[PDB]
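Trainee: Before I ask anything, let me first share the structure, which is written out below as structure tokens.
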Amino acid sequence: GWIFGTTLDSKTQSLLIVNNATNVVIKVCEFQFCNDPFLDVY
Amino acid sequence: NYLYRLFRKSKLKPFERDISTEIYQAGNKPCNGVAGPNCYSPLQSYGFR
């Protein structure tokens, strides 16, 4: 996880570069409602 | 339907998209959504007559 941003705020801009042991190396456009998407392998 | 910014902070580098904006404080007046004195929205429509 390499969450970037300019203020780390819901209104302003942010990025959510994430990585794992599989093909989920997805770089989403703008995710801000999730406070902490940690390891959720359950 | 077309919006441009009248004024802003210090100037841009090449190729920024700055679609997020709320308000500018032109003084000590806490408007935060009021179109009164010392507070204005940056977005303002062309009209294109």
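We're sticking with Swiss-Prot numbering for chain A, so the shown stretch reads 103-143, 145, in order.
When the header is checked for method, it gives electron microscopy, 3.3 Å.
Even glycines carry a Cβ here, placed using N, Cα and C.
Below are the features listed in Swiss-Prot for this protein:
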| type | residues | note |
| --- | --- | --- |
| MUTAGEN | A:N121 to Q | Partial loss of biliverdin affinity |
| VARIANT | A:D138 to Y | In strain: Gamma/P.1 |
Trainee: How big is the gap, in Å, between the Cα of A:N121 (mutagenesis position) and that of A:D138 (variant position), rounded to a whole number?
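Mentor: A:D138 (variant position) has its Cα 14 Å from the Cα of A:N121 (mutagenesis position).
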Trainee: Report, as a single number, how many Cβ atoms besides its own are within 10 Å of the Cβ of A:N121 (mutagenesis position).
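Mentor: Other Cβ atoms within 10 Å of A:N121 (mutagenesis position): 11.
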